[PDB]
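These notes concern the structure reproduced below.
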Amino acid sequence: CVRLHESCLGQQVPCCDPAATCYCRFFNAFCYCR
């Protein structure tokens, strides 16, 4: 799994945090669970 404050860029596991949202702020660079 991945934490909220942990990028998910091309990941293979979900976010340990269900209240998190793997979103990217920019176009294709920074992407983490917000």
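Here chain A follows Swiss-Prot for its numbers: 87-120, in order, are the residues you see.
In case you wondered, yes, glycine gets a Cβ from its N, Cα and C as well.
For the mutagenesis experiment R111 to A, the note given by Swiss-Prot reads: Abolishes inhibition of cAMP production in response to melanocortin receptor stimulation. In three-state terms derived from DSSP, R111 (mutagenesis position) belongs to neither a helical nor a strand segment and is classed as coil. Around the Cβ of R111 (mutagenesis position), the same chain contributes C117, each under 8 angstroms and 6 or more positions distant in sequence.
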